[PDB]
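What follows is one structure encoded as C-alpha cells, with my remarks underneath.
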Amino acid sequence: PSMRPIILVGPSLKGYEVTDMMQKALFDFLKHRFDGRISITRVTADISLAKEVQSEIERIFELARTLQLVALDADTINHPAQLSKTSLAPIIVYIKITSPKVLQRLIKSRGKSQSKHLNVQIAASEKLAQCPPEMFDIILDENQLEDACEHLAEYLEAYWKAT
Amino acid sequence: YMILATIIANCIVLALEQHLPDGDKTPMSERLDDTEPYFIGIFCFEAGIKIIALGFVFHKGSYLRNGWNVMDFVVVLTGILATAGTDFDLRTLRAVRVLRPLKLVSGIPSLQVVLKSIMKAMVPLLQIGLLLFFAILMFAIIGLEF
Amino acid sequence: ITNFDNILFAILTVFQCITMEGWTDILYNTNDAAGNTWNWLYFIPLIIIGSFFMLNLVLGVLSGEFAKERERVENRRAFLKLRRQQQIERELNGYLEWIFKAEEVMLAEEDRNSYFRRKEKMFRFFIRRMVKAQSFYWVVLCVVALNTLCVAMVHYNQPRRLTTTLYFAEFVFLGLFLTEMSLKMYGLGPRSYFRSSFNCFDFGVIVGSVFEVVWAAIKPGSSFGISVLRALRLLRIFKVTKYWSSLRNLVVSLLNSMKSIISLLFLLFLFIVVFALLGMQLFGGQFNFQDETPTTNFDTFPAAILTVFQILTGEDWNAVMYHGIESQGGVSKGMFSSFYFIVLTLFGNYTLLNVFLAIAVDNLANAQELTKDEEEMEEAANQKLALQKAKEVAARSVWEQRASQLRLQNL
Amino acid sequence: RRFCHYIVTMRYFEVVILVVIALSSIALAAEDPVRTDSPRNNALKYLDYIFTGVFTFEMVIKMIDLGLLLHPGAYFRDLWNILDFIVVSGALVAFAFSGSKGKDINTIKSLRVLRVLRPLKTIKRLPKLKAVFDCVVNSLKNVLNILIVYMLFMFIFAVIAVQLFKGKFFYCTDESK
Amino acid sequence: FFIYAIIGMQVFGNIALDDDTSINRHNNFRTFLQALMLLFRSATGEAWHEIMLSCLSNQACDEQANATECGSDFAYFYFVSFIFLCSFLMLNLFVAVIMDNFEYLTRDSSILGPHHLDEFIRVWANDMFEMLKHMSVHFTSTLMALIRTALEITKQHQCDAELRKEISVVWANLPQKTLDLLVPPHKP
Amino acid sequence: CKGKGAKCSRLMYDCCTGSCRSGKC
Amino acid sequence: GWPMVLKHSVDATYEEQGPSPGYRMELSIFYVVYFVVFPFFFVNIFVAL
Ligand SMILES: CC(C)CCC[C@@H](C)[C@H]1CC[C@H]2[C@@H]3CC=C4C[C@@H](OC(=O)CCC(=O)O)CC[C@]4(C)[C@H]3CC[C@]12C
Ligand SMILES: CC(C)CCC[C@@H](C)[C@H]1CC[C@H]2[C@@H]3CC=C4C[C@@H](OC(=O)CCC(=O)O)CC[C@]4(C)[C@H]3CC[C@]12C
Ligand SMILES: CCCCCCCCCCCCCCCC
Ligand SMILES: CCCCCCCCCCCCCCCC
Ligand SMILES: CCCCCCCCCCCCCCCC
Ligand SMILES: CCCCCCCCCCCCCCCC
Ligand SMILES: CCCCCCCCCCCCCCCC
Ligand SMILES: CCCCCCCCCCCCCCCC
Ligand SMILES: CCCCCCCCCCCCCCCC
Ligand SMILES: CCCCCCCCCCCCCCCC
Ligand SMILES: CCCCCCCCCCCCCCCC
Ligand SMILES: [Ca+2]
C-alpha cells in the first residue's frame, strides 16, 4: 500500500476481553487524535493467508490509496510472523506487558468467564515476547494510557511527515 | 494447641491473683490456688511426652538440649517441688511461677525468631555495658571520696 | 538509700543518676551537705558521660547493627520481594486504567446505538470518574478540615449554642462521609475500594463513628473519641506534594512488616507481664507500710502491670525502688530488692529502645530505598523510552552510601 | 562616601565586631535580675549604652554600604539583617522609653529581653557556625514531613483527651465535697 | 543554653524562692550559673513542667525586687520551646557523631581496615608468615601490598596505573617523594 | 489532694498543685 | 509528671465533679496507647529518620 496499515499485536490472543479492550482503547485514541487523517476499519477475514481474503487485500490498498492513515482491526492477527510473508508490509505495534504476573492479575480481574481460559493467554504473551524488537515497528511496554498514546501518536506524526 | 491453651489459662490464673497486706486472702485466691495441680499435671504430662519421645541429653537432639525446653523443665520441676511441705520453699519456688508466660514463646516458634532478632542486636551492647559500669564505678569511687 | 556511705550505695546512686531520674535530688542534697560551688562538677559530667555519651554510644551501635542487618541476604530478599510487588501494583493500576477507559468508550458506543443495565453501568462509570477527579478529592478534604475544625473547638464551658451546633454538625458530617463511602463503593466496587489502605482505614473509622453515635444514643454521656480519627484523612494533603512517595512507602513497609510489629509488641507485653508477676511475687501486698498504699503498687495485676510500665517509661522508677526497698525491710536489710528495678530499667529502657528503633530504622529505610528505587526506575525507564522511541523515528546520606557498600560486600 | 563605608567594613572590622558581641554577651550574663537597683546593674547599663552605640554605628555603616531594601544583594535581603534591625531598634526604642517616668512598666522588661538576640550575630559572623546552623536547619527540613504527621496524630490524641477529660479535672481542697 | 539562660534571668529572675514550689533556692533563675543549671536540669527532663508552673504569671516576687508582679505566662513557650529545641539539637549532635564513625559502627571483622594497619605496626615487635597465620621498601611497601591483597581495586600493571591515578589525585602537600615514594614501593 | 507543705508520699501523687518533693508538697 | 496526670485522669468522675480515687481505671489505656505511639514510636521515627 501507499502507507503501511496499522495492526496492533495485543499482550494475549485477540477476542479476549483484556486484549480486546486495551487494543480498542488505543484504536479510539487514534480515531480522536487523527480525525480527518486516519481511517479505522474491521478486518474479519484471515489476512494471514495473504500471498474473500484477497478481496480484503485490495480494499486495504484502496483505503491506503488516498494517503489516509489506515488502521486494520484484524481479529485473527496474533503474531507478527503472520504478516511477514504478505505483501501488505504492515506497521506492527506491540502492546507489551513487561511482567507476566501483572497480566495474570489483569485477566483474573475481568469477571469470571475470562478467568476460565489463561494458559493460552500467557503462552500468547510469551510467544509475542520472544519476537525480536525489529519485527515490532513500535514497542508499547508502557503502563499509562497517556504515555502509550502519546508515544504512538508521535511515531505516527513522524511517519506522516515521511509521507 | 491445647498446651498453648493451658499456658494461656495459667497466665490468666496468675493475672487473677491478688495479694493482701498481712496474711489476708481474697476468697477467689483459694480457688486460684486449688486450680494449680491441673496446670502442674498438664505441664508434667507434656514434659513426660517430650522426654520419652525425644531423648534427654544423649541424642544431642532432645529435651534438655534445647534451651527453651530447659526453661519448661525448670518451671515444671519447681512446680512439683512447690508442694514439698518445707518451710522456705514458698518464698522462691512460687516466685519462679512467673516464667510461665514465657512458655508462650517456648511454644510459638515465630515468637522465638522475633526474640532472637531482638537479642542478637544486644550482643554488641555488652561493650557499652562494660563502659557504663566502668563509668558508674569511677563516679562511685569519686562519690565515696567526696 | 541515696547516700555514698558505701561502694554499693555509691554505685546505686550513680546508676540512678545515669538514668537521669532524680539526679538533681542527689545534687541538691550535696548542695545542702557541702558547698554548692563544686557539686555540679561531680554530677553534670556524670550526666553527660553516663546518660548522653552512653546513649549516643547505644544509638550508634544499634544503628550500625540495623544497617548491617538490613543489607543481609534474607532481609535483602524480603525487600526485593516488597519492591517487586510495589512495581507490579503500579503496573496493574496503569493497565486497569487502560481497561477502564476502554470499557467506558465501549459503553458509550453501545449506548449510541439491557437498557436498564446499560444506564446503570453508565451512571456507575460517571461516578467512577467523579470519585477520582481532583475536585472530589478537594471537596472531601475541605469537608474533613471543617470536621477537624468542629472537634477542635470543643472546650469546657463551651456555649450552649455550640454544643447543639456541633451535635448536628457531627450528624451532618456522618451523613456526608457515608455518602462519600457509598459513592466510592459504587464507582469502584468493594473489590477495588478496599485495595487502598487509606480507604480500609476510613471505612473502619466510619463504622466506628456509626457505632459511637449509636452508643451515645444509648448512653448520652459516653464518648469513645473515634469520630476524631476522621482527621487523619488530612494526610491526603500529602498527595499533592512531592512527599507522597516517601510517606506512602513508609506506610507500605509498616503494613508489610505488621506481622513482625505485632509479634514485636507482644514480646514487650510478655516481658511486662513477667515483670508484673515477679513484682506481685516480691512486693505483693507489702507497700502498705507507709500507712497508705501507693498508686504504683504490686497488689493487683492491673496495678502491677501499670507500675512495671511506669518503670519502663522511666518516670519515678527511683521512688518505686525506695518504696520497694522499705517494703522489704529497709536500707538495713531490704536493699537486695533493688535489683528488680535495676534489671527492669536496664533491660526495659534498652529493649524498648532496641525494639522501637528496630521498627523505625527498618521501616524508614525500607521506605527510603522504595522511593529512591521507584524514582531511579522512573528516570531510567524515561531515558530508555527516549532512546528507543527516537530509534524508530529514523547526593546520598551516609546511611545510603554505607548500605550500598554493605550490599556490595555481602554480594 | 560609599567607598569609605566599604573600606570600614574590611579594615579588620569583623574581629572587632565579634569582640564587641562577645563582651556584650558577657555583660548580659553578669546582670542581676532580682536586684534591679544594684550598682552592678548601673555599670552594665552604661556598658549596654556603649554596646548599643557600637551596634548602631555598624548598623548605619551597613545602611550606607548595602542600601536598605531596593536592589538584590542588599540589606534586608538576609534574615540576619532583619535580626540586626530588631536588636538595634529594640535597644534604641527601650532607651527612648526609658525616661524613668513610671508611666508604663511591662514594656521596658520585654525590650530589655530583646537584647538576648545579641549572641545570635556570631552565628552569621562565623562561617563555620553558619554551616552548622544550616546543617541543623536541613535536618529540620528533613523531618518536617514527619513533624506534621506527629503534630496531627498528637492533635487527634489531644481532642480525644479533651472529650474524655473535659471539665473533669476539678477538685475541692477537702476530698469529701 | 546561653540564650535561654539569659531569657530566663531577665523574665523569670525575681520570683520569690519558696521551698514548696519548684523555683527553689536550688533551682532559681537568679544568676547565670543558676539559670544555666536549671536549663541543664530541664534538658535531662527533671520535673521541668513543675518549674514552668512555678514560673507562670501571678507568682510572689522577691523581697528585694522593685516590681511587685513577677513571673509571666511566657513560661509555656519558654519551656516547651527549650525542651524540643534542646532535644532536636542534642539528637543532631548524636547523629553527627554517629555518622562520623558509621564505617566503624557497621564494621565487619573480615574486611581489613585501620585495625589491620595498627596490627602491622605492632608486628615490628619472616614475621609476615606468622602474622598471616594470625591475620584476618621495608614496611611501608609491604603495607601497600597487603592493602592490595585486602581489596582489589597484566592485572598488576592495571593496578599500578590505578595507583598512579590515585597518587595524582591525592598528591601530598608539596612532598618531594612521598606519593612518588609509594609508587616506587608500589612497583613490586 | 494535699495542700502546700503537707506531709506526703511521692508514690501517692495526691499532691494537688505541685509534687511531693522531700516528703512535702 | 505523667503518672500524676494518669491519676487525675482515672480519678476523674464527671463534668464539674470532684475526683473519686480508683474510679475509671480503664482510662489507663489512653496513656498506655499514647506512650506506645508518641514517646516510643514517633520519637524513634525522628531518631531513625
Ligand atoms: C482548624 C483545624 C484545621 C485545626 C486547627 C486548630 C486551631 C487552629 C483552632 C481550631 C478551633 C480553635 C479553638 C476554639 C475555641 C478555644 C477555647 C477558648 O477559650 C475560651 O473562650 C474561654 C472559655 C469561654 O468562656 O468560652 C480559647 C481559644 C480556643 C482554644 C481556640 C484555639 C485555636 C483553635 C484550636
Ligand atoms: C569561652 C566562652 C564559652 C565563654 C564562657 C561562658 C561565659 C558566657 C560565662 C561562663 C560563666 C559566667 C560568669 C558566671 C558568674 C558571674 C558573676 C558576676 O560578678 C559576681 O561575681 C557577682 C558578685 C558581685 O560582683 O557583686 C560577673 C560575671 C560572671 C563572672 C559571669 C561572666 C560570663 C561567664 C564567664
Ligand atoms: C550494684 C547495686 C547493688 C545495690 C545493693 C546495695 C546493698 C548495700 C547494703 C548492704 C550493706 C550494709 C548496710 C547496713 C547499714 C545501712
Ligand atoms: C569539697 C566540696 C565537696 C564536693 C566536691 C565535688 C567535686 C567533684 C570532683 C570532680 C569530679 C569530676 C568528674 C570526673 C570526670 C570529669
Ligand atoms: C508495648 C507495650 C505494651 C504494654 C501493655 C500493658 C501496659 C499496661 C496496661 C494497663 C491496663 C490497665 C487496665 C485496668 C483494668 C481494670
Ligand atoms: C530479675 C531478678 C530480680 C530478683 C529480685 C530479688 C529480690 C529478693 C528480695 C530481697 C531480699 C528481701 C529480704 C526480706 C524479705 C522479707
Ligand atoms: C536563616 C536565618 C534564620 C533567621 C533567624 C532564626 C533564629 C532562630 C532562633 C531559635 C532560638 C532562639 C531563642 C528562642 C527564644 C524563645
Ligand atoms: C503576664 C504575661 C502575659 C503573657 C505574655 C507572653 C505571651 C506569650 C508569648 C509567646 C511568644 C511566642 C512567639 C515569640 C517567639 C517566636
Ligand atoms: C492562663 C492564660 C492562658 C495562657 C496565655 C498565654 C498562652 C501561652 C503562650 C503560647 C505558647 C505556645 C507554645 C508553643 C511552643 C512550640
Ligand atoms: C524544632 C524541633 C522539633 C522537634 C523534632 C525532634 C524532637 C524529638 C527528638 C527526641 C530525641 C531524643 C534523643 C533520643 C532518645 C531515644
Ligand atoms: C471506656 C472507653 C474508653 C476506653 C479507653 C480509651 C480508648 C481510646 C484509645 C485510643 C483511641 C485512639 C487511637 C488513635 C491511634 C492513631
Ligand atoms: Ca522524672
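We number chain F the way Swiss-Prot does; in order, the residues shown are 46-70.
We read in the header that electron microscopy, 3.0 Å was used to get this structure.
Cβ atoms are placed via backbone N, Cα and C, with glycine included.
According to Swiss-Prot, the features are:
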type	residues	note
MUTAGEN	F:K47 to A	Little decrease in activity
MUTAGEN	F:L56 to I	In omega-5; 1.8-fold decrease in inhibition of Cav2.2/CACNA1B and decrease in efficacy to kill goldfish (LD(50) is 0.93 mg/kg by intramuscular injection)
MUTAGEN	F:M57 to A	In omega-4; 2.11-fold decrease in inhibition of Cav2.2/CACNA1B and decrease in efficacy to kill goldfish (LD(50) is 1.80 mg/kg by intramuscular injection)
MUTAGEN	F:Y58 to R	Loss of inhibition of human Cav2.2/CACNA1B
MUTAGEN	F:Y58 to A	Strong decrease in activity
MUTAGEN	F:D59 to N	In omega-3; 2.8-fold increase in inhibition of Cav2.2/CACNA1B and decrease in efficacy to kill goldfish (LD(50) is 0.20 mg/kg by intramuscular injection)
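With F:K47 (mutagenesis position) as the anchor, the candidate mutagenesis positions are F:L56, F:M57, F:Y58, F:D59, and the one with the nearest CA is F:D59. Checking the mutagenesis positions F:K47, F:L56, F:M57 against chain E with a Cβ-Cβ cut-off under 8 Å leaves no residue at all. In sequence order, F:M57, F:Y58 are the mutagenesis positions among F:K47, F:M57, F:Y58 whose C-beta falls under 8 Å from a C-beta of chain C. For F:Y58 (mutagenesis position), the Cβ neighbour count at a 10 Å cut-off comes to 22, with all displayed protein chains included. Among the mutagenesis positions F:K47, F:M57, F:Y58, the ones with a Cβ under 8 Å from a Cβ of chain G are F:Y58. Between the candidate mutagenesis positions, F:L56, F:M57, the densest Cβ environment within 10 Å is the one around F:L56. All protein chains shown were included, and the count of other CB atoms within 10 Å of the CB of F:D59 (mutagenesis position) stands at 21.
Using a 10 Å radius centred on the Cβ of F:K47 (mutagenesis position) and all shown protein chains, the other Cβ atoms total 19.
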